[PDB]
Amino acid sequence: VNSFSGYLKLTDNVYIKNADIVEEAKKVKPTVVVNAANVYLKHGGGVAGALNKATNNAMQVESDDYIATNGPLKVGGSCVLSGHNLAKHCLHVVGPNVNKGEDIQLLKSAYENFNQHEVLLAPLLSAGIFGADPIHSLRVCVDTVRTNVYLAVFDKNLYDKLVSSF
C-alpha cells in the first residue's frame, strides 16, 4: 500500500505527478484517495465520474446512502467513505465553485480536511468547472496541508505550468 513512485517533491510534504489519478490509485493502493466532489456526491463527470466508474458505481451507491443520512455536504466540507478497489478510504471534499461566487477562502477549509489523513493521493480542488485558477489552488494546498499529499495532474500543459511556479 502507498507505493508512490515518480513524484516530483515541491515541498517537505507536497509531491506532484503528471498522472491519471484512477491509474495512480490502482497502482499505489493508497490509504486515502481524494475525490473532487459536489455537495450531493453525484459523481457525474471529471475526477468524481472517473473514480466512480473505476468502482463500477459502488462509490455512487455508497455516496447515495451517506447523503440519505447526512443531506448535502457543506462547501469546504468533506466525508470519509470507502475507497472500494481504489483505496482503503475516499475523502470526498467540496471546494468552492467561484462560478457561483463562493468565496475562494473556502478552498483553505477544503484542503484543511487533508490534515485528518497522514498520506493522500489527491487532485487539485476547485479547478475546471469550479473555476479557480489551478496554480492558486496548488498554492492553497501547499500553505494549508501539513500531512503528505501526492497530487496527480492529468493535463501535461497544466502540470508543466504548476511545476514552473515552484
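Swiss-Prot numbering applies to chain A: residues 1025-1190, in that order.
This entry, so its header tells us, was determined using X-ray crystallography, 1.7 Å.
Cβ coordinates come from backbone N, Cα and C, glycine included.
What Swiss-Prot records for this protein:
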type	residues	note
VARIANT	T1055 to A	In strain: Mu/B.1.621
VARIANT	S1188 to L	In strain: Gamma/P.1
**Request:** May I ask for the distance between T1055 (variant position) and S1188 (variant position), taken between their Cα atoms and rounded to an integer number of Å?
**Result:** 29
**Request:** Could you find out if DSSP has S1188 (variant position) as helix, strand or coil?
**Result:** coil
